[PDB]
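The structure under discussion appears below in the form of structure tokens.
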Amino acid sequence: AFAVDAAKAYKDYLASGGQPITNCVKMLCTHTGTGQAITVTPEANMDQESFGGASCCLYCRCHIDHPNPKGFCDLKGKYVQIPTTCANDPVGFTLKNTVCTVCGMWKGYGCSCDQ
Amino acid sequence: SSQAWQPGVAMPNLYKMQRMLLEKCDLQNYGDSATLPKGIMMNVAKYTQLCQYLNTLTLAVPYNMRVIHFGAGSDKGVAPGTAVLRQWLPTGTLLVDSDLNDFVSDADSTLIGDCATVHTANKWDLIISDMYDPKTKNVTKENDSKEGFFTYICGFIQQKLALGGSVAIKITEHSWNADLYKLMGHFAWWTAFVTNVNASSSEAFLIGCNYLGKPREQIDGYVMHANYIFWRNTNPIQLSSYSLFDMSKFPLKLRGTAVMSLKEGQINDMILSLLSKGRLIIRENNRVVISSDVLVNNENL
Ligand SMILES: C[n+]1cn([C@@H]2O[C@H](COP(=O)(O)OP(=O)(O)OP(=O)(O)O)[C@@H](O)[C@H]2O)c2nc(N)[nH]c(=O)c21
Ligand SMILES: C[S@@+](CC[C@H](N)C(=O)[O-])C[C@H]1O[C@@H](n2cnc3c(N)ncnc32)[C@H](O)[C@@H]1O
Ligand SMILES: [Zn+2]
Ligand SMILES: [Zn+2]
């Protein structure tokens, strides 16, 4: 019945003015990529930075179990594209945001499936 | 003169041919720091230039390529070099990394422990090591050939590197090993490559290109490290990060290099020619299986 809520702890710590997790691994890339959120190689466009996935995953970085019941991580082994305006906190961004199942862009940061 | 627009500088051949004695390394820019693009870690820049250089060699790049990366952790708890390797290597390439200390990684599998605990059933097409022992900083003595993890690496290459495969092994002035230089003579070509972002350091990657499983050339590793230090002592390299800004051609070309499971008798001069050219890999193509030996102890007296 009891489980640490890692997401909630970090979201609250952020709001209390805590320093975002650092040492997310930022990649060198052309910045001419598709812009999709989670890719097998870096896909940043001119508005995004590309990072190594694992270093941007709250569960990977905190040495705790993943929410997926079989323990699968969405980010490890891939690259997450982060809007340049949020690249100060890649971990928070990926926690607080959602990927569109249709076009693979961040809902609200690339997804335009409502037009 | 055009050097600063390269990812780095490789040991010129005339220095390989010398018979210097070992001196102290004294670099004129020792300790200077490159200006890295915004928010880019040193080791992303260093591994990026290493891979940019490997792109100019005749690496074998088979389907279902197997790469292993030693010394992949960091005082950050993450693995920036692994991230660059996974960016560079064809998608789906199997990548295993390892380190003495725990870290989070994008490799397909990570083993924590001294590298001499690591075993693998299968052979590899590319071995990368950035292992460095921090006690090497305590220079109390002549700069002698070092054993430790280098002894493992030499064995690992002879036992588990596919013919036709390649290596890049980090050394410095004091973290080096004479058998590793000797083994370079067992590859079709070899060099010592200094990245431009770290040109102020005596670090280099000893690169062996296309393994032959026997000596093409007899190399005295003591003399050869003396030659390398002589080169670095007389050729100041200007810190540069220029090449980090062009990633258009960075990915390793998937050449589809053939893989055959031949036996030692079948390696004729023509096979050896294909190996030498990066056109063939020789190893089993079975499934990749790794493990780490764990010492068991019960401390309750
Ligand atoms: C190459 N080098 C090495 N040393 C000394 O030898 C020690 C062991 O040197 P080292 O084997 O760690 O090489 P280096 O320091 O270049 O490696 P890096 O830290 O990975 O960049 C070093 O801590 C220095 O005290 C050096 N000291 C001076 N003054 N100038 C140099 O060029 C120099
Ligand atoms: C320069 S750092 C690695 C930096 C890392 N490659 C990166 O991408 O940032 C040197 C590494 O070699 C590891 N190392 C040193 N000796 C080792 C040994 N005998 N076995 C395994 N790892 C070792 C250290 O733990 C240390 O993390
Ligand atoms: Zn994760
Ligand atoms: Zn969408």
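Numbers here mean position along the shown chain, with the first residue as 1.
For all residues, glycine too, the Cβ spot is worked out from N, Cα and C.
The annotation domain 'Nidovirus-type SAM-dependent 2'-O-MTase' is assigned in Swiss-Prot to B:2-296.
What Swiss-Prot says about the mutagenesis result for B:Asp130 to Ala (Swiss-Prot position 6928) is this: Complete loss of virus replication in human respiratory cells. For B:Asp130 (mutagenesis position), the same-chain residues lying six or more positions away in sequence with a CB closer than 8 A to its CB are B:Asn43, B:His69, B:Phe70, B:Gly71, B:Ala72, B:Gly81, B:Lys170.
Marked as active site by Swiss-Prot: B:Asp130 (among others).
Other Cβ atoms within 10 Å of the Cβ of B:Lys170 (mutagenesis position) number 20 in total over all chains. B:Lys170 to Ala (Swiss-Prot position 6968) appears in Swiss-Prot as a mutagenesis experiment; the accompanying note says: Complete loss of virus replication in human respiratory cells.
Marked as active site by Swiss-Prot on the basis of sequence analysis: B:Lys170 (among others). Classification of B:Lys170 (mutagenesis position) by DSSP places it within a strand.
Annotation comment: Swiss-Prot describes B:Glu203 (among others) as active site. Under DSSP, B:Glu203 (active site) is assigned to coil, being neither helix nor strand in the three-state scheme. For B:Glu203 (active site), the same-chain residues lying six or more positions away in sequence with a CB closer than 8 A to its CB are B:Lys170, B:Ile171, B:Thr172, B:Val194, B:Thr195.
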Of B:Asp130, B:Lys170, B:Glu203, the recorded positions with C-beta less than 6 Å from an atom of ligand 1, in sequence order, are B:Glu203
